[PDB]
Amino acid sequence: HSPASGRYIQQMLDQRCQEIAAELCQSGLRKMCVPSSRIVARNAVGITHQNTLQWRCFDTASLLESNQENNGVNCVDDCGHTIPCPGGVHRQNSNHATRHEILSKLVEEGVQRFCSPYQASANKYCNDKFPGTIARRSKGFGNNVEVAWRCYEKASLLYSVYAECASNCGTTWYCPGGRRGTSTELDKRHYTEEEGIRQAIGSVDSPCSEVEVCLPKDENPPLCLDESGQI
Ligand SMILES: CC(=O)N[C@H]1[C@H]([C@H](O)[C@H](O)CO)O[C@@](O[C@H]2[C@@H](O)[C@@H](CO)O[C@@H](O)[C@@H]2F)(C(=O)O)C[C@@H]1O
Ligand SMILES: [Cl-]
C-alpha cells in the first residue's frame, strides 16, 4: 500500500460512464456499443459549439493523442479538481455523451469520502488567493529537482505525474497532478506560497485525539490508534 491517492473519484466516474454507454447502446446508439475498456469520463470541451468544460463519457478510440491546446481532456483528483490527462478531443469526430449532472454529483459525493481535510485546507487557501489554483509540493519553472508548496493553475499540471500533497493526517502523501520542472510557458503558471500553505495545513484540527496516533489512509477517516503507554 503506497502513500498515494487511489484516484477513487475518477474510477467511479469511468464505471458510471461505462454503464451509461451500455444503456445508450440498448437505446440503439450503435457507436456506444463497446467494451468497458473503450469508455472513460473526462472533463472537456465537446464537438464544435460545445465549448464549455463539461463531464462527458468518451470513447477513447475517438480521442486525439495530443491536444493543441484548448481541446485537452481533464481527469479529476480525489478532492474534485480537474487536471489535464493524456489526450485531446477531436472537435468534429468525437464519440461522447455529455453527462454533466450525474458525473458532477458523483464528484461531490466522492470529495466527502476521499478528500483529505488537510489538502482541502491547502486547496482553499490557494483558491482564495489565486482563483482556480490547487496546492501541491512540486517543481517550478525550469528546475526538475526543487519542490515547494505552490498554488498551481490546474492547466499547468499533469495528471499522470504524482506530486506531494497532504494526507488525512497532515503527513507526506502523493496525488495525481504534478509538474516535470520543464521550461515551457505552462511551467510558469503557479504561485509559490510556502508559509501560507503550511499555515493552512497546520490550522486543520486532527481527526484523532491528543492521546491517539494518526495513521493516514486513502479514504476518510484515517486510523486513530491509542497511543502506546509508558509500558
Ligand atoms: C508568473 C506567474 O504566474 N507566477 C510566477 C510567480 C508569481 O509572479 C508570484 O508568486 C506572484 O506573487 O512567482 C514565481 O517566482 C517567485 C518564487 O521564486 C518565490 C519563492 O518563494 O520568490 C519570488 O520572489 C518569485 F517571484 C513563483 O511564485 O514561483 C514564479 C511564477 O512563475
Ligand atoms: Cl488526489
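The numbers used for chain A are those of Swiss-Prot, and the residues that appear cover 29-259, in sequence.
Per deposition record, X-ray crystallography, 2.0 Å.
Each residue, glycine too, has its Cβ placed from N, Cα and C.
Features as listed in Swiss-Prot:
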MUTAGEN   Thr126 to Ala  Abolishes binding to host cell surface. Reduces binding to fetuin, a host glycoprotein, ability to activate host bone marrow-derived macrophages and dendritic cells and virulence in mice; when associated with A-220
MUTAGEN   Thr220 to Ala  Abolishes binding to host cell surface. Reduces binding to fetuin, a host glycoprotein, ability to activate host bone marrow-derived macrophages and dendritic cells and virulence in mice; when associated with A-126
Which residues in the same chain, at least 6 apart in sequence, have a Cβ under 8 Å from the Cβ of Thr126 (mutagenesis position)? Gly74, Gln78, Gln82, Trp83, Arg84, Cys85
Excluding near sequence neighbours, so keeping only residues 6 or more apart in the same chain, what lies with its CB under 8 A of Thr220 (mutagenesis position)? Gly168, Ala176, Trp177, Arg178
